There are 2 protein chains.
Amino acid sequence: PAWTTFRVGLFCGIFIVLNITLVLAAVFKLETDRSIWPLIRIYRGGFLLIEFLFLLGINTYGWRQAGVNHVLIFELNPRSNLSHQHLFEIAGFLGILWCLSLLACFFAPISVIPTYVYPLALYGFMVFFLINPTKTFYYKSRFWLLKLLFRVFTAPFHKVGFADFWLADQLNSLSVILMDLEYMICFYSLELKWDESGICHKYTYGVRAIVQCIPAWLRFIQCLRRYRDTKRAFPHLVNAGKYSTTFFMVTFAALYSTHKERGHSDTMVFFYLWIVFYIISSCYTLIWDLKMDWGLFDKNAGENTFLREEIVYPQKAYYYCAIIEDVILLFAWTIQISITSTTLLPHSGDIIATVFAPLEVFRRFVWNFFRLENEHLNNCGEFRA
Amino acid sequence: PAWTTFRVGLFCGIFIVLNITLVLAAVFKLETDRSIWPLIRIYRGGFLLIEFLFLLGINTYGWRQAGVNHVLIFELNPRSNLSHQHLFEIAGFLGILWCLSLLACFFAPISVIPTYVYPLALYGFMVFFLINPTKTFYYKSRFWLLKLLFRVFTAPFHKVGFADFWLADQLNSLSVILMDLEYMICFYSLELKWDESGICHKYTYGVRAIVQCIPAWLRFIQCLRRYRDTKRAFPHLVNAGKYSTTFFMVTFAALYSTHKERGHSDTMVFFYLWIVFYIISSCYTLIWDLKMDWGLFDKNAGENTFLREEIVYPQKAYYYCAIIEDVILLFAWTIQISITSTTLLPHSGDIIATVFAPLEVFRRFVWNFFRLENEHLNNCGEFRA
């Protein structure tokens, strides 16, 4: 309508200037004799979520304009849809809340409450806005999201729809948010509660491995449930392998990290095995994305050199840019592991992680941007008809 | 359209949060051993202009919705109109520039330029955005405004249209902006130009009197030109009297102020004469506004107790609220003069002036809100047909 567009404008404006204020306050008012990592490590989750919602708004716009309809694919209702302006405004609202909480963490405005209650309040509100039992604030769509989250987190007990698969895949890309939330739990359980601001931050007690692999587990058991429902082995078990490689990569990385902390002689072999398993996982997921989840590299593409037989997005350069971006964004782990194992600053692993997490969300953006199109065109996953 | 509404939202959001930041920086970072008056006295002009443009946007909305059409009255073009969202976004843009300049005056961001260049740059841009000789930034409407300003400031040489009269009246209400601009000229001509930040601020050399009465002069000579064009004495010379009273009030206030500064014995008589002349001016303009410029208090109003015979604005309470607001806003000078002449803080006259100038702009808001309606209904001024 019109009021929705005006609210998109209001929230986007407040957000851009809050970001300017936040950058300025971070460059200037950053004495911070204490360590600042227990703050950005807790706010990385909110940041990844807000960036993901912005990019999902852009995805919905691209779908609706290019021609690929997501009202039938997603099993939504042909009317009472959710345009992209709605996603933009709700992401902007969560961004306003994120920036306000972060500013309250920078300047301590109120002198009676400690500065550790602002992340707690921000995430408590982000949860209450989603479990809101009233008849307001996107009642229908938000409760559809709740039904979807309940049917995807209890995966091997329900029939696989396209929304289930799609949200399981999104959660498989946003693993840093789950790591963030479990880290916030661990911290607020294991930190002094007097005036300011370790066991976790490391893979010591294995909770990091479980939390990082739980979306891979979701998608793995989901595709196994689909293979039990139907009877076909090509796009089900070859798909389960892609998420078994994530299991193995996380396990070996955890063992290597704990052995490097303990300094045992079993560190180099586990490091090499982590290297080779992330290599096979990245090659696997790259081939899969370029072959099935996108349908590219078709056998009879005609004048289109490396594409399908037909296309929806007008500029053919978009697809080549997407191929390059998906082979660069994925495989960016090499820079990470090299710069962390070539004698850099002590606190640099988290620098690289925070730098490359929004880049991973961008990769998931592009992947959606093309997967919904391929699903509308070729019906890759046998979800309908 | 839609992009215009989104830009209204963007600018309104940036503006509200810039206002919050500005209020906070004014309450907290206000050491300011020096006097702060040469800053708010220079920014009051921009503030009154931005508030006036917001309220003119609201006026255009009220006109277009209530039914009173301003496309024929204002001699504009029935197509290529200017909706209220355009006024809102351009006022928001000037507000963004105002808030940015004021913040740059609070925090000195750049260390090489003195803090007196920001008001100069703000108003230089406000003038360049209006004299812009390109084919962009509201080319047609802005050059219509230039033609109107040139035909109204050279009043006694052109035929009086409704736009001429209306802008002369608006300028007759926004006299504080002209006082502000002449004061900025005087200051930047009579202030040290080394690192920071009197003859004016007072009515000493009479420039304040001339500047404060020049819109009254505009409207007076304009109604005299109209009386020469037509031949009718009721709504022309009785109208010229209303702006002759402003001449007399300003003259007597200037004489009283200069004699109080010089402490002569002629101060009390001039103060009493200023009192009585502002009394007669306020009663005159109140009776005129309630009788002719609004058409209220009709002789045959029917069931409507104190109104016209017909009305356009639905809630009848709006009109009574407007009568009360126009008899309160006008006549607010009594509080000013009493609190300034009953032994209050030295710097309090400018406090009261800055407090009551936006209130005067609000009075002009309501006056327009009803005058355009009465003009569409009864054709009070013989402007058409």
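By Swiss-Prot numbering, chain A shows 230-426, 438-625, in order.
Every residue gets a Cβ built from N, Cα and C, even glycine.
For the recorded site, A:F235 (mutagenesis position), the DSSP three-state label reads helix. What Swiss-Prot notes for the published mutagenesis of A:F235 to G is this: Decreases phosphate efflux.
Experimental mutagenesis at this site is recorded by Swiss-Prot as A:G238 to F, annotated: Monomeric; decreases phosphate efflux. Cβ neighbour count for A:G238 (mutagenesis position): 28 (other Cβ atoms within 10 Å of its Cβ, all protein chains included).
Counting every protein chain shown, 20 other Cβ atoms lie within 10 Å of the Cβ of A:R270 (mutagenesis position). Secondary structure from DSSP puts A:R270 (mutagenesis position) in a helix. According to Swiss-Prot, the mutagenesis experiment A:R270 to A carries the annotation: Decreases phosphate efflux.
When other Cβ atoms within 10 Å of the Cβ of A:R466 (mutagenesis position) are tallied across all protein chains shown, the result is 23. Under the DSSP three-state reduction, A:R466 (mutagenesis position) is assigned to helix. Experimental mutagenesis at this site is recorded by Swiss-Prot as A:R466 to A, annotated: Increases phosphate efflux.
Per Swiss-Prot, mutagenesis A:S497 to C is noted as: Decreases phosphate efflux. Decreases phosphate efflux; when associated with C-582. Taking a C-beta cut-off of under 8 Å and a sequence gap of six or more, A:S497 (mutagenesis position) has these contacts in its own chain: A:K442, A:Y443.
Listed in Swiss-Prot is the mutagenesis experiment A:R611 to A, annotated as follows: Increases phosphate efflux. DSSP assigns A:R611 (mutagenesis position) to a helix in the three-state reduction. For A:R611 (mutagenesis position), the count of additional Cβ atoms within 10 Å of its Cβ stands at 21 [all protein chains shown].
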Between A:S426 and A:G438 there is a gap of 11 missing residues, so what is the CA distance across it in angstrom, to the nearest whole number? 13
Mutagenesis positions in contact range of chain B, given that the Cβ distance is under 8 Å, out of A:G238, A:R270, A:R611: A:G238
Listed in sequence order, residues with CB under 8 A of A:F235 (mutagenesis position) and six or more positions away: none
Could you give the Cα-Cα distance between A:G238 (mutagenesis position) and A:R270 (mutagenesis position), in whole Å? 29
Cα-Cα distance linking A:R611 (mutagenesis position) and A:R270 (mutagenesis position), given in Å to the nearest integer: 31
